[PDB]
Amino acid sequence: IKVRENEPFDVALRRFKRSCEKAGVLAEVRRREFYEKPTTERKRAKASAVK
Amino acid sequence: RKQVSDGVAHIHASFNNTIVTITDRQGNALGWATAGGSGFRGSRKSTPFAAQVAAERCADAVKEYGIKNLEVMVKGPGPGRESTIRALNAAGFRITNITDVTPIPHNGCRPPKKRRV
Amino acid sequence: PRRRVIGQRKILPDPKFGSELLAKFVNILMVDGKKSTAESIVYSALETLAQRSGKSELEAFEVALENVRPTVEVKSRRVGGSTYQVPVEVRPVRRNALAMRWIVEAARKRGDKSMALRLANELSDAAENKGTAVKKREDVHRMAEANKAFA
RNA sequence: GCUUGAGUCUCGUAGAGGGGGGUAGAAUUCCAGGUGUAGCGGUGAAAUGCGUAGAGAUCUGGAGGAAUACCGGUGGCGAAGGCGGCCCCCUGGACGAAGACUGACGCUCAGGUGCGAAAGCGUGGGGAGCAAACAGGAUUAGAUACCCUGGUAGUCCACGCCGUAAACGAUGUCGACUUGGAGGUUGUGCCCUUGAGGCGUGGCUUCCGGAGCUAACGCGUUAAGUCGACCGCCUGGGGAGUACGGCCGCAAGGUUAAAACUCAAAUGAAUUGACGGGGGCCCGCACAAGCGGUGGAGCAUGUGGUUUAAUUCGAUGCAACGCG
């Protein structure tokens, strides 16, 4: 979660949060408890991941 | 006044508004500025521009403390936050840490229903 | 413009000063295909402009037009189902094209006697940037300055 | 009698199988306090709402309830419903390896009995979040909706009831046979284990496909192929899974289950097109960028209407209206 750097620093370059929290994990927990749509969203996500 | 010389910039980016609170390392607030309090009410208070002018305006109003070092703590998602920390090192601050402190439940409370828009 | 990227046609420069800039200014002023009339108006008006300001001809014109050129202008998008007025940087040819259109339009708005006096007084009011075309430029810049939040 | 079906014993393996008890960490809400100050929240935009009685932000301390991120996987377990932190206790099943034992003890099953999501019901608790009802704000022609702000039952626990779901692989159970390929998961044997190998042999499971079948779509060794055993159910659409009666249920209702009348269709799958406020690519003064008009005035001319003895007939969205 943290970053620090010594005096050679210019830019933020914190892409630790395109790794874990920001993009998916908080936008997922904005909306409803189903049990049902996730079983089919994961079903078609794993059925789309195919060659 | 009181001459703290190090603080924390808690930026609270949400989808509708970013609210920047500059405090000390004890956690006592020294002065805040919101994107909605800088003109541009409404669809324009959730933009990176509004967040950066909110952060410029929060860098003002803590001149009475002589803050040079600060950590940055970032909550929430938002069109803000990224631009926000930029405005902080456009205001002479030595930005030391950038932590992202978004609250994530370990499957806690049930989130609200919504949005069949 | 759907498909066709275009060239542009070359205008003959001004027959008194060799200025294609001022040639496009007499084309912006021209009505009903009467070019002789419009260049008479431009020569009279800029001649009294050069006599009044005492500078010279087309540097008095170039100053009076430099005060009315827009910096950025608003522009509609309609991308996310919403009406945004985004600010966008004006191209130089469009920059002085808008400058001349605002000078000429504001000069047609004025209430003096002859067109050479309306436009000579409009360029003179734009030399110390207090006329109507500068209020059009400040108006455009208030729109693009208020809506700066979209880039 | 016999062991190739079924079962017992020995040793292990994997597992969100079940029931009871405890605990942990993040987060939401509330309460008390510090800093601090003008907004916060919300939306397509807003407003209701909260806020100088000091909100929101931020830090500290506390309480409480529910759910258990990451692992997490067309992964696993379960007859099905379903089961997801970690630990203990009680407990069910499955699978594998070698050997021993019983010796057809088997398969299916009308009535019967049990289990059976969610919502609901009863009694007693609990109540943080979420949220039917409800209230307010918007949107709209209206808006008893979608959106916003609140919000009660309920969701959670104990015990009892209900007894249903698109309770679905829309595929009853058990057994046998019939070309293949790529995986996943869990055992086990053999070989230099010369490593994240090589060769087999089981259990469960995913995707694609051969013959075959199928109205087609598709199924395809986990069959919808080729057979056998037993059960359940169907007989045109509507009326109608309704009424009456019976049984069950506290009720809601559940189950069993018609007829009169009425139609000549209702239906399945696939084809061609058209359409979509579906998707991709592309064009045209289509939009955009501009310039000049029309709609306002007077007149010209055409039309509708009205008038008239007649105001000849035809043209009438675009593509009729100085048109024939």
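Sequence positions for chain C are given in Swiss-Prot numbering; the residues included correspond to 2-152, in order.
For this deposited structure, the header notes the method as electron microscopy, 4.5 Å.
Every residue gets a Cβ built from N, Cα and C, even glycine.
Record features, source Swiss-Prot:
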- C:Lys36 to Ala or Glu: Defective in ribosome assembly (MUTAGEN)
- C:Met116 to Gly: Significantly decreases affinity for its own mRNA (MUTAGEN)
Spacing of the two Cα atoms, C:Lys36 (mutagenesis position) and C:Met116 (mutagenesis position), in whole angstrom, works out to 14
For a quick check of packing: other C-beta atoms within 10 Å of the C-beta of C:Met116 (mutagenesis position), how many? 20
